[PDB]
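To keep things clear, I will list the structure first and then write my remarks on it.
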Amino acid sequence: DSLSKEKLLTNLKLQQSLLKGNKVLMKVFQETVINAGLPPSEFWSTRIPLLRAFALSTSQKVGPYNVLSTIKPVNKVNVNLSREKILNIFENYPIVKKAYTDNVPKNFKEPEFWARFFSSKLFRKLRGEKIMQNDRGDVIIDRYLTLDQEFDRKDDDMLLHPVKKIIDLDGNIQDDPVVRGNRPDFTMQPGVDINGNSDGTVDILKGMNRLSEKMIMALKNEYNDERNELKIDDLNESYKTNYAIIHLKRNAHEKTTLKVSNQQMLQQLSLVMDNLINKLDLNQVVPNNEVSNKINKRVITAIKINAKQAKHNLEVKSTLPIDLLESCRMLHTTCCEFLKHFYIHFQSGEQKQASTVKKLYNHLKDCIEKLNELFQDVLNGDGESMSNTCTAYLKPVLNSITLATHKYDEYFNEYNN
Amino acid sequence: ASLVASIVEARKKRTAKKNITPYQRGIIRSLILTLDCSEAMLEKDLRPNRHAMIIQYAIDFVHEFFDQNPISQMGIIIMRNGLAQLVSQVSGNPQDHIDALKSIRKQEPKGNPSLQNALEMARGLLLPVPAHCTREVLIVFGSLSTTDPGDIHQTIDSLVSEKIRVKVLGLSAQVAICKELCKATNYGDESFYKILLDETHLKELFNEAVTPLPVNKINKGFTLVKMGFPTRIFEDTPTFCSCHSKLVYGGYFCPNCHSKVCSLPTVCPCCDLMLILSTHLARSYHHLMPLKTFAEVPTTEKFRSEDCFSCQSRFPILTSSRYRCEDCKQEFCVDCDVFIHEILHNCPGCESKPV
Amino acid sequence: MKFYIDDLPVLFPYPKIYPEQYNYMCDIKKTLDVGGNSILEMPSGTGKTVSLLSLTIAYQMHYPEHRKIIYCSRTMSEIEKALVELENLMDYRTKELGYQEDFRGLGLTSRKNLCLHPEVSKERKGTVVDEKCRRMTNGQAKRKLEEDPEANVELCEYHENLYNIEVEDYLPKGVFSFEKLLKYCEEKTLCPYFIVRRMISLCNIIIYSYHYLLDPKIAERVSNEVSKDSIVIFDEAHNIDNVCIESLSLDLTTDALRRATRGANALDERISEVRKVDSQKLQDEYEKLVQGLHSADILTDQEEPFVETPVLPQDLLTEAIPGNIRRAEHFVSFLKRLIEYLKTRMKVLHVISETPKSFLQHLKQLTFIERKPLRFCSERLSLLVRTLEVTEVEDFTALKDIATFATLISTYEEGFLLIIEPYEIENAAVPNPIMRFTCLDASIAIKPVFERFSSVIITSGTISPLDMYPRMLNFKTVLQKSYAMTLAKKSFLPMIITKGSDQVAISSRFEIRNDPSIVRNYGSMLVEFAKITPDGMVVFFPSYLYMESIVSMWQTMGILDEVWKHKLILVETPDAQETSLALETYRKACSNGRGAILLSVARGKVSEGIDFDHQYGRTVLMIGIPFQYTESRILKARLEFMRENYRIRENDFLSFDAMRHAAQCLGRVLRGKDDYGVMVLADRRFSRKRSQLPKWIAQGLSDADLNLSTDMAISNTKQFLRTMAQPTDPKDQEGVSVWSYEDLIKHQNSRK
Ligand code: SF4
Ligand SMILES: [Zn+2]
Ligand SMILES: [Zn+2]
Ligand SMILES: [Zn+2]
Ligand SMILES: [Zn+2]
């Protein structure tokens with residue numbers, strides 16, 4: 001289905017679809033392929049989960065439901081039609097879909113059609129309403145009555161299937177074919193009208209049963225056992241988890257990249273217990289104001305250093321021209337995209353990746369030179385008034401990029417040379 | 001006579017926690033909470049309504065899950081009007097899903113549920129997930145039925161084949177299909193289809209769902225994983241970030257490809273490698289090193305001490321409230337027992353006692 | 001698990017067992033030791049069939065008597081249940097002993113269920129199916145094809161293969177299901193009906209319907225190849241009196257009379273043609289009747305009697321045919337004037353009820369036909385059909401019915417009655433007269449059973465009171481006790497809804513049937529229970545017309561549209577096949593958990609062998625008292641006869657039958673102890689009937705539950721669902737409800 005990497009890369013229409021959904025994706029994609037000419041497959045190669053998420057979001061569909069039962073008759077009536085529910089009616093009733101498609105594009109209007117439909121007795125029949133000759137219906141819609149009837153016959157023919165003997169009430173009533181007793185009660189048998197005909201409640205009940213069967217066979221779509229069926233689980237062994245416990249052997253390496261004696265510590269301990277019981281003065285704790293002044297110097301130095309650390313506690317406010325700010329952000333973004341794709345190629349590790357690595361190396365070099373030329377532009381646009389800040393802002397991505405270039409050169413010298 | 005009822009209730013409670021095991025429990029987690037926002041949760045039957053409390057409890061659940069287990073990504077898909085709507089991709093930042101849930105606050109829950117569609121696109125979202133990550137889904141549900149487009153059993157078989165588990169927290173009562181899901185997905189266990197009895201029970205259930213789950217021996221995936229500790233800088237100049245492409249005063253620096261990021265514990269956007277701190281990995285060590293329960297000594301027998309070893313307070317006097325750590329042979333009060341067993345994760349008696 | 005009774009080794013296919021099952025086995029073994037019959041009542045929520053089957057198998061193997069086993073039920077569903085459980089038990093025994101013992105046991109049913117002749121299989125009337133099978137395998141067809149292979153009267157190759165191989169060669173030992181037998185006969189091209197008809201003398205245990213034991217026509221054959229001193233058990237036959245009643249009751253319609261006239265004329269003209277072309281066969285039959293031969297005398301096994309023996313064989317006439325009906329033309333004129341007499345009696349203007357003796361006296365007053373020819377009619381007609389070779393028997397099935405009626409009414413006089421009423425439908429366009437033959441007693445058919453077999457076990461799950469069945473049927477049992485539900489915790493919650501949401505009572509009375517307020521209440525709690533019901537719910541009205549009215553007018557209110565939004569709704573169709581598709585739909589709907597509702601009559605076809613469990617049995621809406629139709633002269637004559645016989649209060653018996661039908665409706669919820677369900681009583685009048693109700697049922701019926709409304713019914717049901725949604729510690733039931741082998745040992749020592 002539409003789930004492989006090849007399928008997701010193939011769906012150019014879906015790619016354009018979420019392209020048109022976003023705006024920074026036009027920005028990024030335009031710079032990536034319209035401006036830089038990157039292979040758009042490798043563009044989308046990162047965004048594969050996003051593509052699949054968009055596809056699966058677009059791909060779901062609802063389950064069937066009794067749309068005619070949700071239809072209410074609502075003096076006068078005003079049509080308040082919902083197109084999704086109109087298509088729901090179409091899907092649930094292909095007869096109604098057909099009656100739409102041979103009359104509205106031929107004879108009259110859609111709201112006129114639906115007014116005729118709500119007027120029609122075919123609507124009442126298809127809904128849970130007993131038909132009545134007092135009702136006149138709509139003649140145009142009610143011409144489809146026998147067509148819907150033969151649809152019902154064909155659908156019932158489809159719905160017929162053999163039954164399991166474990167639950168077969170037909171086999172149950174065919175237990176004794178020579179039962180000769182008495183005629184059962186009118187109460188508990190299906191009653192009829194005065195002239196022997198039925199009222200049709202059996203028809204409406206078999207119709208709603210047909211609706212249920214159509215439901216469940218819509219569920220039963222494309223998208224022996226009695227031994228298991230008759231198991232009595234209540235007298236069986238309880239399930240126990242096979243979860244594995246874990247122990248932990250403990251032997252850690254010592255930290256890598258004079259010794260005191262009991263006599264000497266005991267001597268000092270005796271002496272300091274003697275000093276402890278001897279004396280203790282709070283007043284002697286006051287310092288000499290000179291070594292204390294050096295303490296003041298050290299403390300104040302630490303305060304100054306950490307205060308300058310705290311002095312640099314939406315992005316930050318900047319005094320850039322907004323266009324050059326956007327241009328440099330754009331350049332940073334496409335350089336980051338290039339760098340990530342180059343790392344993807346490099347960490348992949350194949351000889352098939354070699355030309356890709358070389359070409360992305362060329363692109364990184366081009367980005368470097370374009371960064372330098374941008375620095376020349378902000379040079380002769382500022383006189384290095386705040387072109388220094390431009391260079392420093394674009395610095396760390398450039399450092400990482402050129403570090404990657406050095407890594408590529410080093411591995412080239414490692415393998416080839 | 002209330003103390004006898006409290007004692008027998010504590011006995012019937014402790015009968016479940018008598019067995020404490022050092023099972024291998026998942027750390028690299030993958031948790032999905034789908035939300036239904038349908039007509040059922042519009043009931044004000046619990047105050048103020050089911051939608052509001054599940055919103056609040058989901059806020060708490062997000063906070064607790066990210067606090068305890070910051071080494072997982074969190075995705076939320078809402079269910080509404082016969083459609084399941086993705087609102088939260090799996091991410092390391094909880095704040096994104098917090099904002100998405102805040103959007104879910106003001107909108108109106110309505111419609112009917114479709115676990116088939118919900119679980120199908122949850123499967124699809126869970127598809128590009130590495131092997132060590134434990135794919136598991138929490139599902140909240142208030143209906144007693146489910147309108148669906150097609151079969152659920154094919155989805156059940158696919159989910160079992162793709163090694164993803166589920167846990168259902170139903171609202172009203174048991175639904176047989178949800179029982180079937182929990183049993184078949186959960187190797188025949190019935191310890192996953194849970195029904196609350198009040199909102200406090202719902203709170204306790206959410207707290208229970210916070211915890212990591214044990215893994216199975218047959219589901220063996222024992223391997224290594226590449227890891228990298230980054231380094232934080234505090235620069236004078238604001239600098240462009242790789243992730244959000246904007247000027248940052250500080251930021252960690254990539255250990256491998258020397259780029260910079262804005263938040264942790266996150267993977268690299270550039271060298272594409274996971275970056276953490278040792279605090280984050282040690283955070284689950286109480287799960288890795290569980291604590292034994294502490295036993296009250298009986299009131300009849302002679303007592304080692306008459307006041308609490310840890311908090312240093314007098315033991316109250318019918319029964320004896322002296323919870324003993326047999327690993328350190330010291331008795332403690334109930335308050336200290338609660339704190340050491342839940343908040344703390346060490347026994348100071350065993351810290352003082354040399355091994 | 002396996003333990004020993006005092007001399008009886010016994011194996012249970014599960015490690016666990018219930019103490020109620022143990023006491024049940026104890027009393028059954030006590031009954032088997034003492035000899036005779038006993039009545040035991042047990043809560044059907046515990047396992048029954050497996051335990052009794054294990055006891056019977058252990059009894060036959062351990063004791064040197066090795067008596068056969070007779071078990072009977074109502075439906076193919078119950079028979080298949082027994083087959084599956086028996087297969088599981090014998091598989092477990094084979095595994096436990098490490099080897100398979102020699103064993104034979106099968107069921108018994110119709111060719112409509114069984115005849116794999118694919119051409120014959122495509123008919124819906126089992127009578128037509130059997131008739132075609134006789135037409136092309138009756139032996140006469142085989143002989144005609146043997147003398148003339150050019151004759152186009154084919155034979156059933158299934159039957160041919162069964163001719164080829166022998167009766168022990170038909171199957172290996174053991175038990176085979178209906179499905180397994182279908183696979184086997186599909187493989188080997190064998191007729192399973194014929195196979196079963198030859199397995200009768202060989203099966204260690206035989207299972208068939210209650211009809212095959214009660215009706216003489218389908219029971220004499222069973223009595224032929226059954227051992228007299230086997231073991232007989234009955235299950236859930238607490239409504240078997242109705243089967244007994246219909247075993248000897250018959251009705252007469254105008255069109256049947258017309259068909260009888262046409263068939264008699266066709267037979268008369270055929271006899272005239274045969275007398276014209278070759279009178280040798282007629283003279284041969286006439287002289288064979290002069291010697292006085294009978295159906296068993298002349299007919300072989302491969303040919304079957306046309307008019308099957310309507311009466312019990314203990315009451316048959318075995319002497320010669322009178323000369324007045326001995327000739328074929330004499331017998332035709334005899335039957336025709338019988339038809340004419342019936343047409344004369346046919347045109348009364350009101351309700352007629354007379355004794356058969358009085359009818360006989362009137363008949364011999366008007367015409368000159370005696371009880372001896374009027375009894376011999378069926379045998380004479382069967383012989384005439386056999387000689388006549390009139391196998392296109394379509395016009396003569398009414399002749400079979402009329403000969404059956406004549407023979408039956410000429411056989412008995414006490415506990416039988418004839419009802420003639422001028423309207424078949426009272427409230428129709430025109431009245432249509434009817435003659436109805438009845439059998440006022442029910443214990444007539446059990447007399448061959450009781451006097452042929454001693455080791456007969458009568459037991460059920462919903463039989464109450466125990467003494468009422470020996471009251472209504474002249475039999476006695478050795479011990480009469482029930483079993484209480486030794487429950488650890490409550491699992492079933494019955495409610496008695498004596499009032500609606502507006503504190504308005506509800507009842508199912510047909511006069512007040514079209515009451516819109518009662519409709520509003522009924523739809524009200526129907527909606528409420530639909531909204532709170534998770535998986536599966538069933539509704540049981542007392543009558544189909546009551547349904548049809550009340551469902552059509554809730555369809556007028558559109559309440560069913562609201563009900564659509566939560567579950568499916570399934571209604572008992574008059575077609576059992578569509579009903580089967582409907583119950584399959586309900587089954588699959590509760591399987592996928594989207595939820596569905598069944599609508600079936602309290603006496604309807606669902607209620608007699610279909611169980612519901614753990615999502616299917618969750619909550620039941622029983623609708624009112626399922627009283628029978630009040631103005632039946634048949635019912636009133638029954639009431640008069642049973643009151644005259646056993647001094648039975650009529651209204652009390654009516655409440656009993658209502659009573660027992662309600663219990664049969666509500667007994668299909670709790671399959672295992674793990675299951676749970678809630679019961680409702682949707683009538684005000686039920687509150688006086690808890691003393692009537694079965695003991696284990698009513699023990700959960702608390703005194704606060706005796707008169708409830710919709711609101712606390714809803715609250716209690718929600719709280720019950722909340723309760724049953726919780727797990728349970730095994731320690732609370734490890735020794736009081738679920739028993740291990742050691743638990744049973746400890747209990748046995750405690751008894752010691
Ligand atoms: S011969 Fe066998 S298969 Fe054919 S109709 Fe008779 S019983 Fe059925
Ligand atoms: Zn950033
Ligand atoms: Zn990196
Ligand atoms: Zn303390
Ligand atoms: Zn300790």
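Counting begins at 1 with the first residue displayed.
The backbone N, Cα and C atoms fix where each Cβ goes, and this holds for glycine too.
For C:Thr46 (ATP binding site), other Cβ atoms within 10 Å of its Cβ number 23. Under DSSP, C:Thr46 (ATP binding site) is assigned to coil, being neither helix nor strand in the three-state scheme. The feature ATP binding site is assigned by Swiss-Prot to C:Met42, C:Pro43, C:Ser44, C:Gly45, C:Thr46, C:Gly47, C:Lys48, C:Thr49, with sequence analysis given as support.
Shown in sequence order, C:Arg111, C:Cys115, C:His117, C:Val120, C:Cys156, C:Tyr193 are the residues of the chain, 6+ apart in sequence, with a C-beta less than 8 angstroms from the C-beta of C:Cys133 ([4Fe-4S] cluster binding site). Taken from Swiss-Prot, the feature [4Fe-4S] cluster binding site applies to C:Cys115, C:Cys133, C:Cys156, C:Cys191.
Swiss-Prot lists C:7-285 with the feature domain 'Helicase ATP-binding', giving sequence analysis as the kind of evidence.
C:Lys48 to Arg or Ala appears in Swiss-Prot as a mutagenesis experiment; the accompanying note says: Loss of ATPase and DNA helicase activities but not ssDNA-binding or ATP-binding, impaired removal of pyrimidine dimers. Loss of RNA:DNA helicase. Extremely UV-sensitive.
What Swiss-Prot notes for the published mutagenesis of C:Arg111 to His is this: Intermediate level of UV-sensitivity. According to DSSP, C:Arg111 (mutagenesis position) is assigned to a helical segment. There are 25 other Cβ atoms within 10 Å of the Cβ belonging to C:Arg111 (mutagenesis position).
For the published mutagenesis C:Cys115 to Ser, Swiss-Prot gives the following note: Extremely UV-sensitive.
Here Swiss-Prot describes C:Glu236 to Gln as a published mutagenesis experiment; the accompanying note says: Loss of 5'-3' helicase activity of TFIIH, transcription still occurs, has no effect on DNA translocase activity. Taking Cβ-Cβ distances under 8 Å and a sequence separation of 6 or more, the neighbours of C:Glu236 (mutagenesis position) in its chain are C:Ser44, C:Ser73, C:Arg74, C:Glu78, C:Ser460, C:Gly461, C:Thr462, C:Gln664. C:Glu236 (mutagenesis position) carries neither a helix nor a strand DSSP state and counts as coil.
Per Swiss-Prot, mutagenesis C:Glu236 to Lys is noted as: In rad3-1; abnormal sensitivity to UV irradiation, defective excision of damaged DNA bases.
Where Swiss-Prot documents C:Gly461 to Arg as a mutagenesis experiment, the accompanying text is: In rad3-2; abnormal sensitivity to UV irradiation, defective excision of damaged DNA bases. Other Cβ atoms within 10 Å of the Cβ of C:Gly461 (mutagenesis position) number 23 in total over all chains.
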Using CB under 6 Å from any atom of ligand 1, narrow the recorded positions C:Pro43, C:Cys156, C:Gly461 to the ones that qualify.
C:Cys156
Express the distance between the Cα positions of C:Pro43 (ATP binding site) and C:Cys191 ([4Fe-4S] cluster binding site) as a whole number of Å.
40
Which of the recorded positions C:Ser44, C:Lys48, C:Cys115, C:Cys133, C:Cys156, C:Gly461 have a Cβ less than 8 Å from any Cβ in chain A?
none
In terms of Cα spacing, which of the binding-site residues C:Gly45, C:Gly47, C:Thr49 are within 10 angstroms of C:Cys191 ([4Fe-4S] cluster binding site)?
none
By a three-class reduction of DSSP, C:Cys133 ([4Fe-4S] cluster binding site) is assigned helix
Which of the three DSSP states, helix, strand or coil, fits C:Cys191 ([4Fe-4S] cluster binding site)?
coil
Using Cα coordinates, what distance in whole Å links C:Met42 (ATP binding site) and C:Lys48 (mutagenesis position)?
8
Using all protein chains shown, find which of the binding-site residues C:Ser44, C:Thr49 scores highest when you count other CB atoms within 10 A of its CB.
C:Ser44
Local Cβ density at C:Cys191 ([4Fe-4S] cluster binding site) - other Cβ atoms counted within 10 Å
24
Going by DSSP, is C:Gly461 (mutagenesis position) part of a helix, a strand, or coil?
coil
Same chain only, sequence gap of 6 or more: which residues have a CB within under 8 Å of the CB of C:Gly45 (ATP binding site)?
C:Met485, C:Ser491, C:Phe492, C:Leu670, C:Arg671, C:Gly672, C:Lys673, C:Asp675
Here the 10 Å Cβ neighbour count for C:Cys156 ([4Fe-4S] cluster binding site) comes out at 23
Does anything in the same chain, at least 6 positions from C:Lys48 (mutagenesis position), have a Cβ under 8 Å from its Cβ, and if so what?
C:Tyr24, C:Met42, C:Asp235, C:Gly461
Cβ neighbour count (within 10 Å, all chains shown) around C:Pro43 (ATP binding site)
26
Identify all same-chain residues not among C:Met42, C:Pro43, C:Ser44, C:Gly45, C:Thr46, C:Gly47, C:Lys48, C:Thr49 whose C-beta atom falls within 8 angstroms of the centroid of the ATP site's C-beta atoms; report them in sequence order.
C:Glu20, C:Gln21, C:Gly461
